[PDB]
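Chemist: Got a structure for you, written out below as structure tokens; questions coming shortly.
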Amino acid sequence: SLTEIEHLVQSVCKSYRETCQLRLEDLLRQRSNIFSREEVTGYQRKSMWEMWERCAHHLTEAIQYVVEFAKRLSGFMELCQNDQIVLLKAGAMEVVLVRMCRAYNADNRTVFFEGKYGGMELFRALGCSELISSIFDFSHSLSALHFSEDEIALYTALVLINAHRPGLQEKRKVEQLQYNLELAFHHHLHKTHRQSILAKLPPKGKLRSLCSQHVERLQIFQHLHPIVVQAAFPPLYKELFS
Ligand SMILES: O=C(O)c1ccc(/N=C/c2c(-c3c(Cl)cccc3C(F)(F)F)noc2-c2cc[nH]c2)cc1
């Protein structure tokens, strides 16, 4: 049934639109709005721990939007809670990292952060320059594809719905969702004459390794300087915080 796959594309893109935080038109319109040298120095002089508090708050919010995205994916709520948590634990921050490329400007290597665009030197006080550089580099590689909003929506749905995640109890049910999302993505790329991006997408293991380094650093900061989380998803919170 072709209309079932067309309906799936529509529903995935709708969930993405309802959870994507900033509209692409707003991000693009703000590209000329760049932090001044005075404003960059103000961020660099902030305590590591204040920048950590700010970034942790932004990342928690971003994860929560990804959870809402997943909750609206067809069939996700029909998975058992164990498998929902397995998939979100493994993939929600990977989706956050992919979503960042929308807010990245490859021409001056800046990201939209707290209302204006700034380079990675904005984050100097965190003392994480290698991680920050890796995140910027990863956003650069995606942004060069000119990833469309529907491409991000369908691709990030597949980042989440991955039947190979260790620990799933109902692997056949996740497989069925994955196959339908794969078909939705590939059908959409053919319709829009964008199958050329398939060979240019991040290779196997690159997003995994970047996310692993990223979450490891967040866990170190949270151990040294715990933040208060506006916790909305107790089963997921319990897996990440201790
Ligand atoms: O509302 C809720 O219940 C809820 C629950 C969990 C949330 N995020 C957990 C985080 C964090 C993280 C962040 Cl975002 C900030 C500070 C410290 C961390 C730390 F690393 F300590 F966990 N990093 O990766 C994840 C993650 C989530 C799914 N897969 C990976 C957010 C909101």
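In chain A, numbers come from Swiss-Prot; the residues present are 266-507, in order.
Determined via X-ray crystallography, 1.6 Å.
Cβ coordinates come from backbone N, Cα and C, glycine included.
As listed in Swiss-Prot for this protein:
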- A327 to F: Completely abolishes transcriptional activity (MUTAGEN)
- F378 to Q: Completely abolishes transcriptional activity (MUTAGEN)
- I397 to N: Nearly abolishes transcriptional activity (MUTAGEN)
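So where do these features actually land, and what's packed around them?
Modeler: Residues within less than 8 Å, Cβ to Cβ, of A327 (mutagenesis position) and separated from it by at least 6 positions along the same chain comprise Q286, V361, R364.
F378 (mutagenesis position): 17 other CB atoms within 10 A of its CB, across all protein chains. Under DSSP, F378 (mutagenesis position) is assigned to a strand (E or B) in the three-state scheme.
In the three-state DSSP assignment, the secondary structure recorded for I397 (mutagenesis position) is helix.
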Chemist: Enumerate same-chain residues with a sequence separation of six or more from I397 (mutagenesis position) and a Cβ-Cβ distance below 8 A; give 'none' if the list is empty.
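Modeler: Result: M385, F388, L391.
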